[PDB]
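K.L.:
My questions will all concern the structure given below.
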Amino acid sequence: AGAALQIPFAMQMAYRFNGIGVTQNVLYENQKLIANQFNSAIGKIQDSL
Amino acid sequence: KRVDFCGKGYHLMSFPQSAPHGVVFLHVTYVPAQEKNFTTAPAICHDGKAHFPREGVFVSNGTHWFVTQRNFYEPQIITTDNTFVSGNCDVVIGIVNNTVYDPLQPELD
Ligand SMILES: *[C@@H]1O[C@H](CO)[C@@H](O[C@@H]2O[C@H](CO)[C@@H](O)[C@H](O)[C@H]2NC(C)=O)[C@H](O)[C@H]1NC(C)=O
Ligand SMILES: *[C@@H]1O[C@H](CO)[C@@H](O[C@@H]2O[C@H](CO)[C@@H](O)[C@H](O)[C@H]2NC(C)=O)[C@H](O)[C@H]1NC(C)=O
Ligand SMILES: *[C@@H]1O[C@H](CO)[C@@H](O[C@@H]2O[C@H](CO)[C@@H](O)[C@H](O)[C@H]2NC(C)=O)[C@H](O)[C@H]1NC(C)=O
Ligand SMILES: *[C@@H]1O[C@H](CO)[C@@H](O[C@@H]2O[C@H](CO)[C@@H](O)[C@H](O)[C@H]2NC(C)=O)[C@H](O)[C@H]1NC(C)=O
Ligand SMILES: *[C@@H]1O[C@H](CO)[C@@H](O)[C@H](O)[C@H]1NC(C)=O
C-alpha cells in the first residue's frame, strides 16, 4: 500500500489476531504454543510433498 | 477493503466516466508518507499488571512512552482509558516498565 514499514513479527501476528476478532493478549500469552503449532504445520507440508 | 481492487493505497472513493465502448474509473486512495522509526513494545508492566493498547501501538521517542494510532503518528500519554489489563507481567516476551496514569485519583487530590 506504499513503502515497506518494519514491525516485529509477533506484533504483526497480534494485529492479525485482532483482524479476526480475538484480543491480542491471547496471542502474547500463547506465543510459544502458537509458534510450535505453525512450525509443525509447515513441517507437515513438505512431508506430504 | 479488498486490496488493489480499486487502485494502489487505501481506497477512499471512486468516480466513473464513460468512454467509447468502455468505462474509466478514477480511484482516489490514501497513501502514507514520511515515516519515522521508533522503539516499540507489546505490553507495559505497572503494579504487577500487563497493559495492552486498546487501539494503537506503544512507541518510544527515546526516553518517553506513548500510544499512537497505527497509521498516522499522533502520540498520547498512556492512561487507563487508553489501555486494558490482562494478567501479570511475567508471561509476555518483551514487556517494558512504565507508569500508567489514572485520571480519577489526581482529580480526587
Ligand atoms: C490447547 O491445545 C494444545 C494442543 O495443540 C495443548 O498443548 C498440548 O498439550 C499436550 C497435553 O496433552 C502436550 O503433550 C503437548 O505438547 C502440547 N502441545 C504444544 C504444542 O505445546 C494445550 O494444552 C491446550 N490448552 C488447553 C488450555 O487445553
Ligand atoms: C520525547 O518527548 C517528550 C515530550 O513529552 C520530551 O520531553 C520533555 O518532557 C517535558 C515533560 O514531559 C516537557 O515539558 C518538555 O517540553 C519535553 N521536551 C523537552 C525538549 O523538554 C523529550 O525531550 C522527547 N525525547 C526525545 C529524545 O525526543
Ligand atoms: C531482541 O534480540 C536481541 C538480540 O539481538 C536480544 O538481546 C539479548 O537479550 C538477552 C536477554 O534475553 C541478553 O542476554 C543478550 O546479551 C542480548 N543480546 C544483545 C546483542 O543485546 C533482545 O532481548 C531481543 N528482544 C526481545 C524482546 O526478545
Ligand atoms: C521492571 O520492574 C519490575 C518491578 O520491580 C522489575 O522486577 C524486579 O526485577 C529484579 C531483577 O529482575 C528483581 O530482583 C526484583 O525482585 C523484581 N521486583 C519485583 C517486585 O518482582 C523488573 O526487573 C523491571 N524490568 C527491568 C527490565 O528492569
Ligand atoms: C530507520 O532506521 C534504519 C536503521 O536502523 C534506517 O535504515 C532507516 O532508513 C530509518 N528510517 C527512518 C524513517 O528513519
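Just so it is clear, chain B uses Swiss-Prot numbers, and the residues here are 1038-1146, in order.
How was it done? The header gives electron microscopy, 2.9 Å.
Any Cβ shown, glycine's included, is placed from N, Cα and C.
Straight out of Swiss-Prot:
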- B:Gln1071 to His: In strain: Kappa/B.1.617.1 (VARIANT)
- B:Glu1092 to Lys: In strain: Theta/P.3 (VARIANT)
- B:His1101 to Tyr: In strain: Theta/P.3 (VARIANT)
- B:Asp1118 to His: In strain: Alpha/B.1.1.7 (VARIANT)
K.L.:
Which one is it, among the variant positions B:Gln1071, B:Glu1092, B:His1101, that lies nearest to B:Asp1118 (variant position) by Cα separation?
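P.N.:
Comparing Cα positions, the closest of these variant positions turns out to be B:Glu1092.
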K.L.:
Among B:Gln1071, B:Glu1092, B:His1101, B:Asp1118, the variant positions in the record, which have a C-beta under 6 A from ligand 2?
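P.N.:
B:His1101, in sequence order.
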K.L.:
Let me check the 10 A CB neighbour count of B:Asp1118 (variant position). How many other CB atoms are there?
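P.N.:
Other Cβ atoms found within 10 Å: 10.
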K.L.:
Return the residues near B:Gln1071 (variant position), defined as same-chain residues 6+ apart in sequence whose C-beta is under 8 angstroms from its C-beta, sorted by sequence, else 'none'.
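P.N.:
Sequence-distant Cβ neighbours: none.
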K.L.:
Have a look around B:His1101 (variant position) and count the other CB atoms within 10 A of its CB, chains all included.
P.N.:
11
K.L.:
If you count Cβ atoms within 10 Å of the Cβ of B:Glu1092 (variant position), leaving out that atom itself, what do you get?
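P.N.:
B:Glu1092 (variant position) is surrounded by 10 other Cβ atoms within 10 Å.
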